[PDB]
Amino acid sequence: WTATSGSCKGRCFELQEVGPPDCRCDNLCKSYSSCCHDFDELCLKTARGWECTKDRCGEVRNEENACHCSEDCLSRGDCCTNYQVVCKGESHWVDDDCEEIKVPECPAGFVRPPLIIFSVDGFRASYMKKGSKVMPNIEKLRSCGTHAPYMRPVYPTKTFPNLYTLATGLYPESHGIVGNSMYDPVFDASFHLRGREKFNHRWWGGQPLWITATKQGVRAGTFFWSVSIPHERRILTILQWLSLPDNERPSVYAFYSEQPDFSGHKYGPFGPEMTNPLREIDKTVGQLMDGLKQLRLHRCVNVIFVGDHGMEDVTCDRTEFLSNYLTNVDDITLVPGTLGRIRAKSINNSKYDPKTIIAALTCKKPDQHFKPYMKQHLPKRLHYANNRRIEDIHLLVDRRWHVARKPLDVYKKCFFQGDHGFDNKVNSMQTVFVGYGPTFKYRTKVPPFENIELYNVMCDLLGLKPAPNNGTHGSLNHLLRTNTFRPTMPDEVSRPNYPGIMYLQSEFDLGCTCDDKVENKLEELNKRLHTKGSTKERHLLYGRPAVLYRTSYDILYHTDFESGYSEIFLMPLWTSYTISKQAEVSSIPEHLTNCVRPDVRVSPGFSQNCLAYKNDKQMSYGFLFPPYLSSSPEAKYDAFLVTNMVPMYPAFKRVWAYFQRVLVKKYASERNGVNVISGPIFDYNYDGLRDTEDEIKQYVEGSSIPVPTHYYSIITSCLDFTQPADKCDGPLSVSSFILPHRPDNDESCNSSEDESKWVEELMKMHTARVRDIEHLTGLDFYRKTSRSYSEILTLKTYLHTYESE
Ligand SMILES: *[C@@H]1O[C@H](CO)[C@@H](O[C@@H]2O[C@H](CO)[C@@H](O[C@@H]3O[C@H](CO[C@H]4O[C@H](CO)[C@@H](O)[C@H](O[C@H]5O[C@H](CO)[C@@H](O)[C@H](O)[C@@H]5O[C@H]5O[C@H](CO)[C@@H](O)[C@H](O)[C@@H]5O)[C@@H]4O)[C@@H](O)[C@H](O[C@H]4O[C@H](CO)[C@@H](O)[C@H](O)[C@@H]4O[C@H]4O[C@H](CO)[C@@H](O)[C@H](O)[C@@H]4O)[C@@H]3O)[C@H](O)[C@H]2NC(C)=O)[C@H](O)[C@H]1NC(C)=O
Ligand SMILES: NC(=O)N1CCCc2c(n(Cc3cccc(OC(F)(F)F)c3)c3ccccc23)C1
Ligand SMILES: [Ca+2]
Ligand SMILES: [Ca+2]
Ligand SMILES: [Cl-]
Ligand SMILES: [K+]
Ligand code: NA
Ligand SMILES: [Zn+2]
């Protein structure tokens, strides 16, 4: 209940919301049906519109006007944003040359440069170039400030997940806003775009920037605007707040525009109708910047212009229907559209079965435009599984498509021509970032980066300590002129052992065999040096990874590769090796096909055994350093050490063998040598973090050999490919992947074909950041380079996407 008979006099857009049933005058009061009776009259004035004209200059203040052109308006802080242009002969901000802002130039009493976040819904990255002729204010922010060619949103590429990701630095699985629509089975409640449930604070996890600022004594404008408040009034309200006394004035503000998204849905991302919405957004930016210039704040404020997601061409005719695949369609609930999430319609129906639903949805039609997944099997780069609000069954929908349950859903709900939500690597889903102000760099282009990184930087801009989040603090220091965050590398927690030869062959009873008993001081001293680390500088180019948790492990050196061998998991945590452009591929000689050799540096009790693999009818094994890339027939024996072996399903061995035999050499040719680090990942609770021993759900039958859920590789070379990977003087280049370790290749519809037709496509789907692998393994890479640590942090957040331009 609201007793709406109080008054908004002197309270318009008040910053602290008053409690029920007292009536509200804050920018959200309309959304709660709670404004005072006179809110419209007092707070939403419109008379005479939004611009001064020649004949209004010096007018007698009329308090009814939307904004003012009277002489006292500057010190009232309520002039129309074009006041000084129309009436005092000033230029528009956009018509001024840009001049580097080396220091904040702020009015007296400003403790810090304010931060204004100008967010645009559905602003696709390519609009910056394609709409540049009609967006001169935005183009000036872009060219004069710091900009990225695009910013990667989070998945799903919808509004609510992305804006709350911007606000918190968190993946949706962690912040809890995992779609625009959600069912939470613990609450037994639903979240929807329309309605009241979304206002309940139990949905919203982590700590958003406005709460972060308030807790640390930095005042925040309210970030939310009821939909009926026009853009011009939002801008004027911000400008009015910036005129408050020092003790009352916020330091951070947000503006939000529902455009261009609103129009993009109706007309598609490049519909001829899209020009006007782009012009109108630019005009709004112009009003803000003219308004700041009037207040002498245009070389004081840091402005961020940022989008939440792009927009793709999608029409009603490009809809797949689950009723064309499933017999039981009425026993499921689907969250539909540019992604699918399926759960049982009724929890009392014990005949519902996810295994048969997935199978009925797998590779059933030749050009099927969605792919079903158990959530834990989704590409790890999406970080979309660790939340009870994310249904076990997920459909990744092809760009340009929808999924729906039955045709009646699409016509008893063509309207739309645009939509978004798809995989966040899709070019059309990329969005925009520009930073302009004293704290950002001047005329600087930076590489694309993920929106999860921005919360940290917004905290840096305001002198706040960020709450714990998924950004990598420091990875965006190259955006900033000052206020950088200078992190130190994490300390290694476990130091390695360096075992020498400690065991005789006959102490091992592993059921392994090798045809290796074929008998020289020239080469005897040589093998010894290699086992002591003489080639290590060649194969371990960036220092050994640091182990950031408590465990027992050994460094093992070899001619062709170096490993960190875990005595706990009975396999390497990592295996590092370098392949030059010149390297040659050989085959596994016949007499060595089933060779596994005990490692006399490592106890039988800390070794895998061959008998377990013989006994386990489902599980085979592979090797981390590939025998195909051995430097010589003699070095090849090292590759068959039991300490280089890892458990692998036969179906996965197809993938792995193709990567090792064909792709590594291919990359070394193309990149001028590569350094490779490969290893296992265990993430049985799909939280994106390294499993402890007691979390492992599967072992090789009859043994303590844990089965990895994934295998990773980190592939590094010189950014200047005129230099070989092992003699690189400058910046590095990386690509990585986290391949799911699956007992079938059902994920790849063309897997009956030769690996050359499907494996690389699978690997590209499972592209990863080095950082993703760090979380999954508890390792810290690139500890020893000649590069600055912030530059290494940027490299560790890089994702190779394989999208075209
Ligand atoms: C991305 O960044 C984020 C932020 O850093 C990373 O997430 C953190 O990861 C930590 C490890 O998983 C986790 O730390 C745990 O904290 C638990 C207390 O959590 C509450 O308090 C914090 C602080 O304010 C709060 O943020 C939490 O918020 C979560 O839950 C609420 C309510 O449900 C949601 O609204 C909110 O969105 C958020 O949900 C997300 O996280 C939870 C996990 O906490 C998931 O379940 C959700 O799906 C969702 O993703 C909480 O309100 C604390 O209980 C934990 O302690 C356990 O382990 C320690 C070892 O240190 C030990 O002392 C105890 O034994 C204890 O175990 C006990 O509980 C077990 C489970 O019931 C049980 O098995 C045992 O027997 C024990 O009884 C733990 O320390 C931290 O909370 C999150 N933070 C956030 C915001 O998500 C994330 O990892 C990063 N991702 C990547 C890939 O890097
Ligand atoms: N009516 C409205 O005001 N909005 C439209 C509805 C969806 C929405 C808005 N905001 C607030 C917001 C505005 C501008 C930037 C921003 O992000 C930043 F905090 F990072 F700056 C956040 C949200 C924050 C979290 C989740 C959903 C939303 C806005
Ligand atoms: Ca949006
Ligand atoms: Ca885990
Ligand atoms: Cl959704
Ligand atoms: K087997
Ligand atoms: Na297949
Ligand atoms: Zn939209």
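Here chain A follows Swiss-Prot, giving residues 51-463, 468-573, 576-591, 617-886 in order.
Determination method: X-ray crystallography, 1.7 Å.
Backbone N, Cα and C define each Cβ position, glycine as well.
Summarising the annotation, Swiss-Prot assigns domain 'SMB 1' to 54-97. Quoted from Swiss-Prot, the note attached to the mutagenesis of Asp171 to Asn states: Abolishes lysophospholipase D activity. For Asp171, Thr209, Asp358, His359, the entry in Swiss-Prot reads Zn(2+) 1 binding site. Quoted from Swiss-Prot for the published mutagenesis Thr209 to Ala: Abolishes lysophospholipase D activity. The note that Swiss-Prot attaches to the published mutagenesis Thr209 to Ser is: 15% of wild-type lysophospholipase D activity. The 1-hexadecanoyl-sn-glycero-3-phosphate binding site annotation in Swiss-Prot covers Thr209, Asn230, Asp311, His474. The annotation that Swiss-Prot gives for the mutagenesis experiment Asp311 to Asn reads: Abolishes lysophospholipase D activity. Marked as Zn(2+) 2 binding site by Swiss-Prot on the basis of experimental evidence: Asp311, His315, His474. While the structure shown retains the original residue, Swiss-Prot records the mutagenesis experiment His315 to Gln with this note: 20% of wild-type lysophospholipase D activity. For the mutagenesis result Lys430 to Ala, the note given in Swiss-Prot is Impaired secretion. No effect on lysophospholipase activity.
The structure, with features from Swiss-Prot marked on it.
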residue	record	Cβ within 10 Å
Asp171	mutagenesis position	22
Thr209	mutagenesis position	22
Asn230	1-hexadecanoyl-sn-glycero-3-phosphate binding site	17
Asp311	mutagenesis position	23
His315	mutagenesis position	18
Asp358	Zn(2+) 1 binding site	28
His359	Zn(2+) 1 binding site	33
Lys430	mutagenesis position	28
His474	1-hexadecanoyl-sn-glycero-3-phosphate binding site	30
* Residues of the same chain, at least six outside the domain 'SMB 1' (54-97), with any C-beta under 8 angstroms of its C-beta? -> 112, 114-116, 249, 269, 271-272, 274-279, 283-284, 287, 290-291, 298, 300
* Asked: At the Cα level, what's the spacing in Å between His474 (1-hexadecanoyl-sn-glycero-3-phosphate binding site) and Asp311 (mutagenesis position), rounded?
  -> 9
* Modelling gap (4 residues), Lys463/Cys468 Cα distance, angstrom -> 12
* Asked: In terms of Cα spacing, which of the binding-site residues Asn230, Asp358, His359 are within 10 angstroms of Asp171 (mutagenesis position)?
  -> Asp358, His359
* Structure fact -> recorded positions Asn230, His315, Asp358, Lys430, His474: those with Cβ under 6 Å from an atom of ligand 3 are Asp358
* Structure fact -> Across 2 unbuilt residues, the C-alpha atoms of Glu573 and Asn576 lie a whole number of Å apart, namely 9
* Where does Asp171 (mutagenesis position) sit in DSSP terms: helix, strand, or coil? -> strand
* Asked: Listing them in sequence order, which of the recorded positions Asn230, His359, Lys430 have their Cα within 10 Å of that of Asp311 (mutagenesis position)?
  -> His359
* Pairwise Cα distance for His315 (mutagenesis position)/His359 (Zn(2+) 1 binding site) [Å, integer] -> 13
* Take the domain 'SMB 1' (54-97) and count its residues per DSSP category (helix H/G/I, strand E/B, coil), listing them in that order. => 9 helix, 4 strand, 31 coil
* To do: For the recorded 1-hexadecanoyl-sn-glycero-3-phosphate site, enumerate neighbouring residues of the same chain (Cβ within 8 Å of the Cβ centroid of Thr209, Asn230, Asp311, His474, site residues themselves excluded), in sequence order.
  => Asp171, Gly172, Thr207, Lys208, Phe210, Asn212, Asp358, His359, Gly475
* Asked: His359 (Zn(2+) 1 binding site) to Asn230 (1-hexadecanoyl-sn-glycero-3-phosphate binding site): how many Å between their Cα atoms?
  -> 13
* Shell of the Zn(2+) 2 site beyond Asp311, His315, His474, same chain only (C-beta within 8 angstroms of their C-beta centre) -> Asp171, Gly172, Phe312, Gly314, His359, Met361, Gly472, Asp473
* Asked: Using the Cβ centroid of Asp171, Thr209, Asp358, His359 as the reference point for the Zn(2+) 1 site, which residues of the same chain not in that list have Cβ within 8 Å?
  -> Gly172, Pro203, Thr207, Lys208, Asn212, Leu213, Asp311, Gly357, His474, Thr485
